[PDB]
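Peer 1: Got a structure for you, questions after.
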Amino acid sequence: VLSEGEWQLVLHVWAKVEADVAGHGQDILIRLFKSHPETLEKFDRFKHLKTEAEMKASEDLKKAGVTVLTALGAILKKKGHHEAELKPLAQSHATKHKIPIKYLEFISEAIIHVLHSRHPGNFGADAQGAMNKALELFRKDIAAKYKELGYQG
């Protein structure tokens, strides 16, 4: 369970993300697909992308990044009261997309890496700890839903 102070560290960095969600999404997805290339195999619309330059040039990838970060942002703004938002996401990621918890860990890593790089003003140690706790909560709750849905994750 996060504190309000922890939530405020999360939401204060998120506010900067929201200056340019699309740009942050490109950096985060490039980081994920570079660090864990296997994750790209899950995407029929993206698995062909060969290089960072191709990724940066993909209007579809840019749109996807906006989608992902906006969904995550809506979850974070619930400050842990995100049962409603997690239902459809868990169901789709468990049943249609088949996304293991390990891969959710990988994108969490990618998010933290990019925020640390772009936002040293709002992403010191305490803020990073807060964001790691928020993302751990997200993954813990998703994994519990996966189990309910019949997916081991």
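We number chain A the same way Swiss-Prot does; the residues here are 2-154, in that order.
Per the header: X-ray crystallography, 1.7 Å.
Each Cβ is built from the backbone N, Cα and C atoms, and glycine gets one as well.
Swiss-Prot lists these features:
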| type | residues | note |
| --- | --- | --- |
| BINDING | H94 | heme b binding site |
| VARIANT | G122 to A | In metmyoglobin |
Peer 1: When DSSP states are folded down to helix, strand and coil, where does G122 (variant position) land?
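Peer 2: Coil, per DSSP.
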Peer 1: Using Cβ atoms only, which residues of the same chain lie under 8 Å from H94 (heme b binding site) while being at least 6 residues apart in sequence?
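Peer 2: Residues satisfying the criterion: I100, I143, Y147.
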Peer 1: Please list, in sequence order, the residues in the chain of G122 (variant position) that are at least six apart in sequence and whose C-beta is under 8 Å away from its C-beta.
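Peer 2: The answer is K17.
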Peer 1: Kindly assign the residue listed as 'heme b binding site' to one of the three DSSP-derived states: helix, strand or coil.
Peer 2: helix
